[PDB]
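Notes to accompany the following structure.
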Protein chains: 2
Amino acid sequence: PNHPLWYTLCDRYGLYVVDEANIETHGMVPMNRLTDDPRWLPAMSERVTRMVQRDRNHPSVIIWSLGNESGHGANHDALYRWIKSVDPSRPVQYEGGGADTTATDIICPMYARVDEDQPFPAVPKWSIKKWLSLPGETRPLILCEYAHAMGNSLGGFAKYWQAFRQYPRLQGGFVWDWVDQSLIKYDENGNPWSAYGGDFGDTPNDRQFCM
Amino acid sequence: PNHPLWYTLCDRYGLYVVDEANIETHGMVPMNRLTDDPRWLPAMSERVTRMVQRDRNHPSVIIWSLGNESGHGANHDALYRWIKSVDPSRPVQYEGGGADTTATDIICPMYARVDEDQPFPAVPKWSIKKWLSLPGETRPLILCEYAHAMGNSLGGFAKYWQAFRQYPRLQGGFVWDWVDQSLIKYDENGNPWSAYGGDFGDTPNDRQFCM
Ligand code: NA
Ligand code: NA
Ligand code: NA
Ligand code: NA
């Protein structure tokens, strides 16, 4: 969840907001180790419930998210249902566990391609066009992250938009992402320069992957 | 309906048969002028009922068809339901009226393309990949006619097969069609040559379109 003023400004200027619980357990092995453990349900529930209690009156918020990259565990199912019960006015989405689990109203993959399947075991990233018509699938598809804009990038962006416009149930997505996460450092003169991962003696690091 | 020996041979050799009623009213304006007229129901019913009564024991017949290019009329709905009631063992398909009407268990367009929509009013031919995922649509898609093999043709045939293999619910199609409808004619010498439309004094005609 963002700074409270962010919602107010989105209300007044006009932007659709996905308000997202502060839950990411990307580093766990497997990714759902904590989110499937009932002993972590209380901690997780507070991050969902106190978000809804704070933000539910903002018109700009149109979708709740259960967090990010925490696999899919039973705690997600529990908290999905809690929101649907407490606030029927907004869809709930969550990408973990394959983007189309029982804890999401919206098929919301990250980095699924327009035409090409990426059939990883357990968590495949189908072509977005194919995903829509998998037997029994009815949900709309909106990418929670796509067109990774790292450095000299956004190649093939037009291909997404052509498909967004042709397929009613492909309703767009969220580019990853808005702003380079570079920090300002100084040399011996007093000249500012853009510092990324590794430039503060930090180790292990993932380097320029913040930008 | 075919010569009775056809079904026997398809039973023994192993081919899947779509058995189709002898109903085509293509030249009406509009196409359903007869099939929506309750006075033509008796005549239509006998073409459907008598086919089912003849052929229902043949294992090779796996799908019933209500005919071809006769628009979509209320008589089609009546007869669709008569088959479903009399023989639950086989799906019913019918292409008229836009290939996805209430009178078909299978989306069965003729000459719908792989990626390109052809948005004709009332009876659009959506791209087959798009058709699958239209809001609310659940049925499988099998083209009753595709890849027009007229003379030097079948360009793009591979594009169809790639999509059939990638999309579970795209379950193939029927090429149009098997055999050139040329006839053997003779001249002053006694030369056997191949004759198409018009070569018999017949007027009006549509020429090489029979091949
Ligand atoms: Na769309
Ligand atoms: Na990053
Ligand atoms: Na298929
Ligand atoms: Na023809």
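Shown for chain B, in order and in Swiss-Prot numbering: 394-604.
Using N, Cα and C of the backbone, Cβ positions are placed for all residues, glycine too.
Note on B:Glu417 (Mg(2+) 1 binding site): other Cβ atoms within 10 Å of its Cβ, all shown chains, come to 14. The annotation Mg(2+) 1 binding site is assigned in Swiss-Prot to B:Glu417, B:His419, B:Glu462 on the grounds of experimental evidence.
B:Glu462 (mutagenesis position) carries neither a helix nor a strand DSSP state and counts as coil. Less than 8 angstroms from the CB of B:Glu462 (mutagenesis position) sit B:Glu417, B:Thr418, B:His419, B:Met424, B:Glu488, B:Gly489, each of them six or more residues away in the same chain. Among the mutagenesis experiments that Swiss-Prot reports, B:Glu462 to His is described with the note: Slowly inactivates galactosidase activity by reducing the binding of magnesium. It increases binding specificity.
Residues or ranges marked as active site, proton donor by Swiss-Prot: B:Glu462.
A 10 Å cutoff on Cβ-Cβ distances gives B:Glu538 (mutagenesis position) a total of 18 other Cβ atoms nearby, all chains included. According to Swiss-Prot, the mutagenesis experiment B:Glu538 to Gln carries the following note: 10000-fold decrease in the beta-galactosidase activity.
Under the heading active site, nucleophile, Swiss-Prot lists B:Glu538. A strand conformation is recorded for B:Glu538 (mutagenesis position) in the three-state DSSP classification.
B:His541 (mutagenesis position): 13 other CB atoms within 10 A of its CB, across all protein chains. Quoted from Swiss-Prot for the published mutagenesis B:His541 to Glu, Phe or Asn: Poorly reactive with galactosyl substrates. Less stable to heat than wild-type.
Marked as Mg(2+) 2 binding site by Swiss-Prot: B:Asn598. Sequence-distant contacts of B:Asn598 (Mg(2+) 2 binding site), defined by Cβ-Cβ distance under 8 angstroms and a gap of at least six in the same chain, are B:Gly590, B:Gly591. Secondary structure at B:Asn598 (Mg(2+) 2 binding site), taken from DSSP and collapsed to helix, strand or coil, is coil.
Other Cβ atoms within 10 Å of the Cβ of B:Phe602 (mutagenesis position), summed over all protein chains shown, number 10. Swiss-Prot documents B:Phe602 to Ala as a published mutagenesis change and attaches the note Decreases the stability of the loop 794-804.
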Neighbours of B:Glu417, B:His419, B:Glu462 excl. site residues, C-beta within 8 Å of centre, Mg(2+) 1: B:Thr418, B:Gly420, B:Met424, B:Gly460, B:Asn461, B:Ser463, B:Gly489
Among B:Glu417, B:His419, B:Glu462, B:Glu538, B:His541, B:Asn598, the recorded positions whose C-beta sits under 6 Å from ligand 4: none
Whole-number Å value for how far B:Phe602 (mutagenesis position) lies from B:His541 (mutagenesis position) (Cα to Cα): 11
Among B:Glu417, B:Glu462, B:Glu538, B:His541, B:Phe602, the recorded positions whose C-beta sits under 6 Å from ligand 2: none
B:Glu538 (mutagenesis position) versus B:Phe602 (mutagenesis position) - Cα distance in angstrom: 15
